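One structure is given below, encoded as structure tokens.
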Amino acid sequence: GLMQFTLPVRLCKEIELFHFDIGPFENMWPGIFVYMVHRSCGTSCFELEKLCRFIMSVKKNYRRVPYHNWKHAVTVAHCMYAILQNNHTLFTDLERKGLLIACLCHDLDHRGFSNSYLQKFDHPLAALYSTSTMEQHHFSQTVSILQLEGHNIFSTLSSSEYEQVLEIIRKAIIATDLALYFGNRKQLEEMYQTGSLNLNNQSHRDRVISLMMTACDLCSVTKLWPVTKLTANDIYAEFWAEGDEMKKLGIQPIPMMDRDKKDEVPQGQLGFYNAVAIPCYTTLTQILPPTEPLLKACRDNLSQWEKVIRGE
Ligand SMILES: COCCn1cc(-c2cnc(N3CCOCC3)c3nc(COc4ccc5ccccc5n4)cn23)cn1
Ligand SMILES: [Mg+2]
Ligand SMILES: [Zn+2]
């Protein structure tokens, strides 16, 4: 059904840009993921029938929430695409496959509630996945969907190669738990500076991949402003929707998840960039220099928030 698709020539060149925006090509998002895989791992790392089967199932299990939904998955997948394409040598054939799948499934069957909420109100997900709650569920879902009839796109890997690819996927879905980013960047940051970072060192390698994921995951901040500005709202609908349930249970939510403090949105976003996004994209560039356009777009949108906060 999908299989017969081919991307328009108008988009081939734009799709390679880091600041590419999938937004006005909704009914092509699956096609673009077929595209980004064929361009990266060639047209014969997955049987086309099995890839298309898998993507549409991935789509199915993305809910109709405001931010953590199928649009957000593809956008992330795209960033990693642009990262991988700009640093083609540095990552193994096997890693390229995993990181393009892992991104796509990184928020699979997401409920639009944080781990804070799922843990504060004792959700069964928090009963099972004690830390990194939603992030563990997300990987879980990749497993089941892979085990579905005719979905195992990796089935052509050796038994050992198969297990390596799941590890990579699992590690990269967990690293998108922002709680782990701070420590991950902190440790990356020192390794590079104290001069001990080493691609060859597999534990070192995993952190590079984890930060990559965090860069792709938040990459809405790296687009043209009228995209970035629109995307900001999407996250807040979700956040405030969380707060609102808390309130219906007698509980006051924190400012970010309280729609009565929406006049502070620029304030939050300006502080988010400075506390999270900028450091992320600084350490990504420092380690992966040709991926610098991200940091550049992140700054651009930062001063756009400045402009707003002080009224221009
Ligand atoms: C506990 O919530 C889950 C963990 N968490 C997620 C975030 C977070 C993630 N992504 C954000 N993006 C990516 C998409 O483009 C918009 C920015 C993000 N923005 C924020 C905004 O930060 C705040 C902080 C305090 C605020 C207080 C009042 C009004 C707005 C605020 N925004 C938090 N996150 C912060 N903590
Ligand atoms: Mg997540
Ligand atoms: Zn995400």
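The residues of chain A that appear here are 724-1035 by Swiss-Prot count, in order.
Determined by X-ray crystallography, 2.7 Å, according to the entry header.
For all residues, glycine too, the Cβ spot is worked out from N, Cα and C.
Pulled from Swiss-Prot, these are the features on record:
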- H791: active site, proton donor (ACT_SITE)
- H791, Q992: 3',5'-cyclic GMP binding site (BINDING)
- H795, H829, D830, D940: divalent metal cation 1 binding site (BINDING)
- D830: divalent metal cation 2 binding site (BINDING)
- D830 to N: Reduces activity 1000-fold (MUTAGEN)
- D830 to A: Loss of activity and of zinc binding (MUTAGEN)
Taking every protein chain shown into account, which of the recorded positions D830, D940 has the largest tally of Cβ atoms within 10 Å of its Cβ?
-> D830
Determine which residues of this chain, when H795, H829, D830, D940 are set aside, have a Cβ within 8 Å of the centroid of the divalent metal cation 1 site's Cβ atoms, and list them as they appear in the sequence.
-> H791, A796, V799, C826, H833, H861, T899
Can you tell which of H791, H795, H829, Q992 has the most other C-beta atoms within 10 Å, given these are the recorded positions?
-> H829
Tell me which binding-site residues (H795, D940, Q992) have a Cβ under 6 A from ligand 2; sequence order is fine.
-> none
Taking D830 (mutagenesis position) as the reference, which of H791, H795, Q992 (the recorded positions) have a CA within 10 A of its CA?
-> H791, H795
Could you state the CA-to-CA distance between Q992 (3',5'-cyclic GMP binding site) and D940 (divalent metal cation 1 binding site) to the nearest Å?
-> 16
Which of these recorded positions (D830, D940, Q992) have a C-beta closer than 6 Å to some atom of ligand 3?
-> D830, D940
Between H829 (divalent metal cation 1 binding site) and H791 (active site, proton donor), what is the CA-CA distance rounded to a whole number of Å?
-> 10
